[PDB]
Amino acid sequence: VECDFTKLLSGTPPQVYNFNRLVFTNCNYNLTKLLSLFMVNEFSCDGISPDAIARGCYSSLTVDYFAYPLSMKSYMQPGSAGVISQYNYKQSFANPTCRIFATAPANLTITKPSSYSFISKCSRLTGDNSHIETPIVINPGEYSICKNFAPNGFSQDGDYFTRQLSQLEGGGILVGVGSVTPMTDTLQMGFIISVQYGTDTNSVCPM
Amino acid sequence: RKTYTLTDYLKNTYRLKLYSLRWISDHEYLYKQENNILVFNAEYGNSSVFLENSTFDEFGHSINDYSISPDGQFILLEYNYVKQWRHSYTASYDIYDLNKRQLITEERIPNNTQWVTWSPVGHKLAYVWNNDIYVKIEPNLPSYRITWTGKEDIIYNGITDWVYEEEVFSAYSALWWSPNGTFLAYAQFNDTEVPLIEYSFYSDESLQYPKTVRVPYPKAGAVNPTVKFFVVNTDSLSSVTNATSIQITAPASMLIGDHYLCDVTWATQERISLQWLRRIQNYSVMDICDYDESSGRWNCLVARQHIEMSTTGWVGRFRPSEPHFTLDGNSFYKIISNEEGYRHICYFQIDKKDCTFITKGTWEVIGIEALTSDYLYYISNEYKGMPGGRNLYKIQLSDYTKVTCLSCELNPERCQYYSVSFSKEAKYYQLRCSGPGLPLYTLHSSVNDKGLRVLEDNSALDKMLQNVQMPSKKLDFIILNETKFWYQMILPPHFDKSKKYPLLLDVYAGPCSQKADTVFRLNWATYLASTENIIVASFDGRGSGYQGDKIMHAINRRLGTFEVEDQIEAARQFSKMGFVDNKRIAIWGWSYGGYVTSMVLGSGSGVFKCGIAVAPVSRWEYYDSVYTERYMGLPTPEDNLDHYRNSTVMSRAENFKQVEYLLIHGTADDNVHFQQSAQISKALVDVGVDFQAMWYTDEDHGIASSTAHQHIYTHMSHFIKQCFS
Amino acid sequence: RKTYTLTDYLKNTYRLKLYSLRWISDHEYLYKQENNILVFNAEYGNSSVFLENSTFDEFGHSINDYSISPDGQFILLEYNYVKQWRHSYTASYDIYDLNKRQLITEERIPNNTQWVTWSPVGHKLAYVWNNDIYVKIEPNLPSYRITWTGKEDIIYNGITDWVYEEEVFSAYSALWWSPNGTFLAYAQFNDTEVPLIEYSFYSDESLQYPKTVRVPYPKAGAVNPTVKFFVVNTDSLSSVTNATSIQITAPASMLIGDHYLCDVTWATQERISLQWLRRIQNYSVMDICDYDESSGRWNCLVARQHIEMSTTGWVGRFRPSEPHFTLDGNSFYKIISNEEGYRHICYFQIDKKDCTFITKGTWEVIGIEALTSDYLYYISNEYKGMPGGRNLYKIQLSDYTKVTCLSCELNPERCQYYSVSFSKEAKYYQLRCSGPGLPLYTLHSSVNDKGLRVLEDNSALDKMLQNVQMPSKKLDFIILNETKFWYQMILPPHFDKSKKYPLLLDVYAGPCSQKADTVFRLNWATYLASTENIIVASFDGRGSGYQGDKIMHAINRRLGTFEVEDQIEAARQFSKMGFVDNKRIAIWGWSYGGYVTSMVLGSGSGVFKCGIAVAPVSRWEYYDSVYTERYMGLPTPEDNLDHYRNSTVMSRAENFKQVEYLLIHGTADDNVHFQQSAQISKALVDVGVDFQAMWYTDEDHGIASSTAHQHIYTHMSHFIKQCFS
Ligand SMILES: *[C@@H]1O[C@H](CO)[C@@H](O[C@@H]2O[C@H](CO)[C@@H](O)[C@H](O)[C@H]2NC(C)=O)[C@H](O)[C@H]1NC(C)=O
Ligand SMILES: *[C@@H]1O[C@H](CO)[C@@H](O[C@@H]2O[C@H](CO)[C@@H](O)[C@H](O)[C@H]2NC(C)=O)[C@H](O)[C@H]1NC(C)=O
Ligand SMILES: *[C@@H]1O[C@H](CO)[C@@H](O[C@@H]2O[C@H](CO)[C@@H](O)[C@H](O)[C@H]2NC(C)=O)[C@H](O)[C@H]1NC(C)=O
Ligand SMILES: *[C@@H]1O[C@H](CO)[C@@H](O)[C@H](O)[C@H]1NC(C)=O
Ligand SMILES: *[C@@H]1O[C@H](CO)[C@@H](O)[C@H](O)[C@H]1NC(C)=O
Ligand SMILES: *[C@@H]1O[C@H](CO)[C@@H](O)[C@H](O)[C@H]1NC(C)=O
Ligand SMILES: *[C@@H]1O[C@H](CO)[C@@H](O)[C@H](O)[C@H]1NC(C)=O
Ligand SMILES: *[C@@H]1O[C@H](CO)[C@@H](O)[C@H](O)[C@H]1NC(C)=O
Ligand SMILES: *[C@@H]1O[C@H](CO)[C@@H](O)[C@H](O)[C@H]1NC(C)=O
Ligand SMILES: *[C@@H]1O[C@H](CO)[C@@H](O)[C@H](O)[C@H]1NC(C)=O
């Protein structure tokens, strides 16, 4: 049994908000293969950070890969309150995880998306005249409520979407705005890997 | 003695001189004598020469206009001027160095360009050619391209389409420069789905097949153009890379439906203040956005949004007013309506929702002309409680209870209507007057409000007019059940209260319109009163705009109801006066005096003998969305379809049998289409009402061609003379 | 007594009864009484009900018209009639079986059908739907498609386009049936390169955006359509195989340039007579054109072509005439111009170039009505030397010297203007009368020339009109340097030559126009003469037809010179009579009459005081190619351009300062576009002339909708009474 790593570079990567959360159970993994396949631009794993996570055993392994421009690495660094960490994605420092960046040349089998996208404004309009605008921050590890307007990706920068949330969601209109960075010449990938210790279910182990 | 004849009017025999100047610096301005651009020194007035009369720059191309560079090293010369709409045109521009004396012949501005402007300081040009924006950092240097997505009649980059130009902006330019000129901010309008209006242009005796003119025109309730706002950094333009623009999105309270962009204003050199309007023009959000050096974007914060609601009607006199920021950029002064319903200046902080009104009373401020560090200058109709008079005041920013009138006691008998032009840094200002007497221009020093000199006294015209019989003018009020409503009468020469006089009643009756003010004029009414001995009265009923938000907002969602009955009651009140002949009473107006005239004649009152409707509005669903939806809402069965269908001229056609009607319209009209008059005429033919009609070929809304402007008034002055026997 | 009033004219208080019958055999015709279709035996007069008023059995659609199958076993029922042009329209049809009792619901004719016709013998139907021809052998059975190339405004299969329908064919049907109904001959048109005219048709009141009407309209000198001729054998049709249409190509004399098809006619059951004409309408060639049994093609010999030319003018009155073939088909009769210029009847043979004149004199033959094996029946203006009258004659084909007039002396002091309808085989004929008296219909026998009975003598109108004060009518001539030209005057009741009367000069002055005829009319001139005591005169000068080709062709290539001058001289000689008031003289027209009115009023003559020009012509380069290029040639510098520019109304706009001019035009006009008045108005404005205008929105050339028809004439009546005070 092996922890299939083909899926990370399979097909077109998604945007930052619509990440594909990933899980491994009772398998065998080799992070060095991913490191060799992808030329790493920056490496800032925090917490346990044993210069890598390829020797410890875990109950499960989580990957939160997305396609991100290297220009914006700072917003997703810890202790930021930018648009990315508010409406797009915030790293879950409550549990063992860390941060990985890389880029992809033409030698790889990966297909570039149309363009890089991220959410700029995700608000809740309430009150008569729809006047109070109350931003919806996102808890770490959770999809934004504004993801579903354009899951695959945003067409152009400056898209004004809208939806009326049900009484369960809290009520009021939900306005989502997306931003589109023009596509870079070379493709880039950003990974956030989460590792979880099993007290009595420590199955996933390195080869 | 003579009188004021139709020849004296159509030929401009008596011509009012102007004094138009351009403040290039804090103490110097550029007047223009015979053909010479002369630079004047404000404090002394000694007038050295800037450019001699020898204008053979292109040697044959007549220079339509010029635009000196802010630094003064270049002059922009325009020619080949072709007009499109009221504010639109295309021309050709050539630059001419003043440091050298050589016309620039390299990297020229293309022949058919729509709008060209200089930077506020320095020498940069931004021009719109074929719906695209170009920048020239140096006049003799190849241009840079910013927008590649411009198409004719679909997408406008840096210029406005018909509807925004006509109503939302009242200008053809949608590109704005930073106080440096570092950034250039422009708007993109998208007319993909707005329906087109098609009319015929015959265009010559030689053109065998008449042309069809197709304009993107949203009629009331139709699809409406979208807006995108971008800001581009001019200081980082290069040939190797196509330019990048940063888009600024509207606040999410505007993104839930359809919205406009009604104002753009720069606060600091890194802070732009955008101001949006919801399609139902009850709501408006003003957004202060700060350029972020690290991000490179423009962050529009939520805590700085200033929302203005109008519960009893639309917001703004015609659109929400612009801020007047301070030097620091952390506060601004804006004219908003107070609790009593009178529009006054209230002092805002950037990051605080509340503001503090600094002026109050039973009057309205019209504009904030200039904001000095220690003073604020504004135009108000406070003086003597006359809504039809404007004056200039200053208010101390340290103490708001110290207000001085800088233009109240200069010449009370001759000037009561003022407009000011302020120098840079507000150290000098020119007082342009058009009050009861002849216009009078003076220059003043702002240091201690000294009166320097009289630039233009209009003394030649005074001597010319001392030998003609000129009409008087009366400006008084009548009371309607509690309130004060102001009217005016152009009284004939040697007016006698015992004699009976015919009455013609000039109408606009537009929402937020002043028709009884103190401005001096020489127009068709002067002919009527002088030669024909006809009283030409104008009335301010409900819906007028400088008397409060209780008078102006009374016609909210009720166009054609109070505007029309107030004029009939005004005519009845005038008839109660001894001098008006009740049998000969007529009404007329230009398109909204036209709408109101048609509605008044088709009402069965019996007051008016006859009426002239010029380019009238017929049905409010034939008109553009920005104007009509402001005052009436959407033509849907939920919102206001009932009064959209109950306020038509056509459904009043059976009462036109007691009236004499003259219906005039230009067949190439783009604003109030020929469809209006065609559908009026069809509705009066279908019921058997006799009337007179006249079409003007190839003419737009404001019939202005010298031959046609001479023809229409000669036709109308014959119809009136036939009415009044 | 009372007088004819605008109420009596515009409401048709006094009506003329008409006996519209429809022959179906040698001795039976169908007349529609109250709602029943009757059958009358012509020898005795007894009647029987062919179809009782069961037309309400459908009850879902009102029956606009009906068409009985020639044998008499079916009938078509029109409904949903919609008018396109003067002759074009669309309607939906139903077939009612007159044999069982039952209305056919199997394979019904489509809703938006354009043309439908019955085969001359049998019950076969050919109809046009979406510019395509379908043939129904049996009404029960489905239809076989003939043409697959039909397209909207591009290819017209079996119907005419605008220009051919309006000028050339004067009909919407471009398909012809063989005498037995064996062959179906049709014409295909191609408007690919013909330029389009565009005008605004607004709507009823409830349309937000006006729509644009685009019609393929060739103007003088522009690209014309292209025509093709085909003949089909309908007996050999089958559902499995598409039909085969055999083209008949135009003769080599026509293929060199641009040509017209101007006539089709079936000589024998297998011999067609196509008549072609050139764009330079001086030269026409007829193609007596046969069918081969073995080949199946229509080879069409050169020895049987007949060339007609015109050195002085154009071929035909409005078109080349039509051959009246002999039964065997080896001979035919036709009206062509002699060496003296007058039009008379030629006996031709298909194989000989010469024709023999069987009629000759200083008169013309208006038409050949019936041709039998022993006699030829024709309508002529020979009697009394008056071109106004039209009586009926016959000639013995064996002895051409024997001429008998069948209608000269029937009722000489009451009938002088006759029309005749002939039964099949010319056994009985109905002589329609409209001359100097109330119309009179009578049925006659061809065997002995005896009056069987009086069908409709209009006896109730002769009793109603003895209570009204009715105008007279004068018809005489005036000599212009050698020649007598005929005029008419509708004199006021109780006319007295001692007193002076106004004069309105009704004008058409078109080429080949009879205006001083003998017909009895009840129209606006009857109003004017009866109520307003105005004289309404008409005159026939140079260019008027039916008096020879010297008068008719006098205006060749010089349209707008002799027509105008003859009208002015006629007005002068009227004014120099003892009963015309010199000051009050006017002139008006609806067409080429409007052109002549404008060019007479703006000529500086000084005779006239006033004038109305309804739907006038201004330039000949704005009008269609067929009409203008027949009388004026092409507008090219080498042929005729000096006179396409030198005879226009707008070139005389400075002479309108001496007259009062009313200009009326309907804004949706296909024939004489609104452009031609919209540029007269512009030229009048540009020079400073005050004129009165009026537009009738959505109205067409013949403003005839009831409300618009009353408005136009009440407006014109007011204008005339104002001119004459
Ligand atoms: C201007 O607006 C039109 C319509 O609002 C935009 O055209 C649309 O483009 C999207 C993009 O795929 C299509 O799915 C739609 O079908 C288009 N609508 C049409 C053609 O009516 C157009 O992109 C806009 N132009 C800009 C933003 O520059
Ligand atoms: C900047 O972007 C524009 C995008 O429109 C480029 O212009 C287009 O270039 C492509 C070639 O890749 C052409 O096929 C298009 O026709 C161009 N558009 C127009 C409107 O002409 C432009 O080349 C880019 N600039 C640079 C320096 O790369
Ligand atoms: C107005 O112009 C001055 C220079 O003429 C600008 O000064 C520089 O602005 C940039 C930002 O674009 C800063 O990064 C530099 O530090 C400034 N100082 C320099 C280059 O010496 C000034 O910022 C401009 N105002 C703006 C852009 O609002
Ligand atoms: C006016 O005079 C002052 C000195 O009195 C001089 O400095 C200034 O340049 C003069 N202005 C002009 C426009 O020449
Ligand atoms: C420009 O030069 C002088 C200025 O004093 C004078 O002749 C006139 O104003 C101008 N000359 C011409 C030819 O316009
Ligand atoms: C404008 O047109 C003229 C004449 O066609 C030409 O000489 C000139 O170079 C053009 N200028 C530009 C900037 O295209
Ligand atoms: C403005 O109009 C809308 C719709 O007519 C209404 O709901 C609202 O209460 C009005 N006032 C404000 C302040 O929005
Ligand atoms: C014509 O239209 C009517 C509806 O008005 C429909 O009932 C009928 O079937 C149609 N006839 C044909 C032949 O399509
Ligand atoms: C009609 O005309 C066009 C262009 O003149 C030509 O291409 C075509 O062959 C013609 N005939 C048709 C469409 O049957
Ligand atoms: C053109 O002018 C007059 C009238 O306009 C006409 O009589 C004359 O014969 C014409 N002459 C030429 C050279 O076309």
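Per Swiss-Prot, chain B residues shown: 40-764, in order.
Per the header of the entry, the method used was electron microscopy, 3.0 Å.
Each Cβ is built from the backbone N, Cα and C atoms, and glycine gets one as well.
Counting every protein chain shown, 22 other Cβ atoms lie within 10 Å of the Cβ of B:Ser630 (active site, charge relay system). The active site, charge relay system annotation in Swiss-Prot covers B:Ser630 (among others).
Annotation for B:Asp708 (active site, charge relay system): spatial neighbours B:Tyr238, B:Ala654, B:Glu738, B:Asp739, B:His740, criterion Cβ-Cβ under 8 Å with sequence separation of six or more. In this structure, B:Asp708 (active site, charge relay system) belongs to neither helix nor strand by DSSP; it is coil. The annotation active site, charge relay system is assigned in Swiss-Prot to B:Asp708 (among others) on the grounds of sequence analysis.
Residues annotated as active site, charge relay system in Swiss-Prot: B:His740 (among others). A 10 Å cutoff on Cβ-Cβ distances gives B:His740 (active site, charge relay system) a total of 20 other Cβ atoms nearby, all chains included. According to DSSP, B:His740 (active site, charge relay system) sits in a coil region rather than a helix or strand.
Annotation for B:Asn85 (mutagenesis position): spatial neighbours B:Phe79, criterion Cβ-Cβ under 8 Å with sequence separation of six or more. What Swiss-Prot says about the mutagenesis result for B:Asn85 to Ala is this: Does not inhibit dipeptidyl peptidase activity, interaction with ADA and homodimer formation.
Under mutagenesis, Swiss-Prot gives B:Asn92 to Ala with this note: Does not inhibit dipeptidyl peptidase activity, interaction with ADA and homodimer formation. Sequence-distant contacts (6 or more apart, same chain, Cβ under 8 Å) of B:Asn92 (mutagenesis position) comprise B:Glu73, B:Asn74, B:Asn75.
Quoted from Swiss-Prot, the note on the mutagenesis of B:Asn150 to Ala is: Does not inhibit dipeptidyl peptidase activity, interaction with ADA and homodimer formation. Under the three-state DSSP scheme, B:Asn150 (mutagenesis position) falls in the coil class.
Listed in sequence order, B:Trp124, B:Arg125, B:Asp663, B:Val665, B:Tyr666, B:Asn710 are the same-chain residues six or more apart from B:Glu205 (mutagenesis position) with CB atoms under 8 A from its CB. Here Swiss-Prot describes B:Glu205 to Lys as a published mutagenesis experiment; the accompanying note says: Inhibits dipeptidyl peptidase activity.
A mutagenesis experiment is reported in Swiss-Prot for this position, B:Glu206 to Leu, and the note states: Inhibits dipeptidyl peptidase activity. According to its DSSP assignment, B:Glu206 (mutagenesis position) is helical. When other Cβ atoms within 10 Å of the Cβ of B:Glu206 (mutagenesis position) are tallied across all protein chains shown, the result is 18.
Note: B:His750 (mutagenesis position) has non-local neighbours B:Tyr735, i.e. same-chain residues 6+ apart with C-beta under 8 A of its own C-beta. Swiss-Prot lists B:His750 to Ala among its mutagenesis entries, and the accompanying note reads: Inhibits weakly homodimerization and dipeptidyl peptidase activity.
According to its DSSP assignment, B:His750 (mutagenesis position) is helical. Swiss-Prot lists B:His750 to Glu among its mutagenesis entries, and the accompanying note reads: Inhibits strongly homodimerization, dipeptidyl peptidase activity, interaction with CARD11 and T-cell costimulation activity.
A simple way to gauge crowding: the CB of B:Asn150 (mutagenesis position) has 12 other CB atoms within 10 angstroms, across all the protein chains here. Highlighted here are the mutagenesis positions (B:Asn150, B:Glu205, B:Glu206) whose C-beta falls below 6 Å from ligand 6: B:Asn150, in sequence order. On the backbone, the CA of B:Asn150 (mutagenesis position) and the CA of B:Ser630 (active site, charge relay system) stand 36 Å apart. A gap of 16 Å separates the Cα atoms of B:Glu206 (mutagenesis position) and B:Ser630 (active site, charge relay system).
Proximity to ligand 5 (Cβ under 6 Å from any of its atoms) holds for these recorded positions out of B:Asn92, B:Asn150, B:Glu205, B:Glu206, B:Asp708, B:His750: B:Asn92. Among the mutagenesis positions B:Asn150, B:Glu205, B:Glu206, B:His750, the ones with a Cβ under 8 Å from a Cβ of chain C are B:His750.
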